[PDB]
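Visitor: Here's a structure for you.
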Amino acid sequence: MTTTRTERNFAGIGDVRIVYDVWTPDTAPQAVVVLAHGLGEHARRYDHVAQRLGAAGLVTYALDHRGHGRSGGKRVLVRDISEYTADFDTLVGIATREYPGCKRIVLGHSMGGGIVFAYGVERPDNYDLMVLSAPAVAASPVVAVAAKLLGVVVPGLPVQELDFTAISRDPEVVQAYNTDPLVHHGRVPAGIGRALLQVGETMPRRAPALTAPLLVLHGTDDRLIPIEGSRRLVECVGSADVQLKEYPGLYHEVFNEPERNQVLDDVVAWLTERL
């Protein structure tokens, strides 16, 4: 339809400047969506997702995490999962004040899915629906201990060598990712590894705190985050209205796959069922 983007910013944890987009369609908003991107990317890789949501009368708030895209902070530097979740909580507060009376939908992809889950456990009544795209949620006990120790002393130390070529079966998506100057083109730092384990170590203990309906999306050929971790999440959450949509043969970024228009139409159908 016609969904215009406006750029704003707020002060995050440590007074780090956090830039976010607001996508507004030319119609009375049916609900608001607060979107959390994954590791190394930024909110401008979701223009087509925000535009698709605007077609359904949804307003989308999408922020760049600290150390990502337009936001402040050292690139992909993080020391605690609470840094990500507090800034997401601040954005949800912004959207709640701007649109009172609208249902609140929290959407997260990959690391953003782990962020949205950690926020959702802390504030289970601050949102109405939750949608997760291959969430980084289930990350031996000795390696978990050592990784969280390292990430708390040298959170900027490179550790894990991630395969960007597994993000999508679309060659244009893999190419656009790799030539984007705003995108992180390095190894996973130790701080991000610790934050991921922080949501992973506590998922089965704290998943019962969730109450709002939940939809999980995951391609079966995901080589970055295994689909079995999503099968285990939906069995642990306390929410009664839960379902996981598996896309056979799709890669990590189901919103960027050639079948993205089918994936996005499944998300809009799920939301319209509950709005």
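Following Swiss-Prot, chain A shows residues 1-139, 144-279, kept in their order.
Keep in mind that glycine also has a Cβ here, set from the backbone N, Cα and C atoms.
This is the feature table in Swiss-Prot:
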- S110 to A: Loss of lipase activity (MUTAGEN)
- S110: active site, nucleophile (ACT_SITE)
- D226 to A: Loss of lipase activity (MUTAGEN)
- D226: active site, charge relay system (ACT_SITE)
- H256 to A: Loss of lipase activity (MUTAGEN)
- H256: active site, charge relay system (ACT_SITE)
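Let's see these features in context: how buried, what's close, how far.
Guide: Listed in sequence order, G38, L39, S133, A134, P135, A136, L228, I229, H256 are the same-chain residues six or more apart from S110 (mutagenesis position) with CB atoms under 8 A from its CB. In three-state terms derived from DSSP, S110 (mutagenesis position) belongs to neither a helical nor a strand segment and is classed as coil.
In three-state terms derived from DSSP, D226 (mutagenesis position) belongs to neither a helical nor a strand segment and is classed as coil.
Around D226 (mutagenesis position), the C-beta neighbours below 8 angstroms that are at least 6 residues distant in the chain are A134, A170, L254, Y255, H256.
Note on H256 (mutagenesis position): other Cβ atoms within 10 Å of its Cβ, all shown chains, come to 25. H256 (mutagenesis position) carries neither a helix nor a strand DSSP state and counts as coil.
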Visitor: What's the straight-line C-alpha distance in angstrom from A139 to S144, 4 residues unmodelled between?
Guide: 10
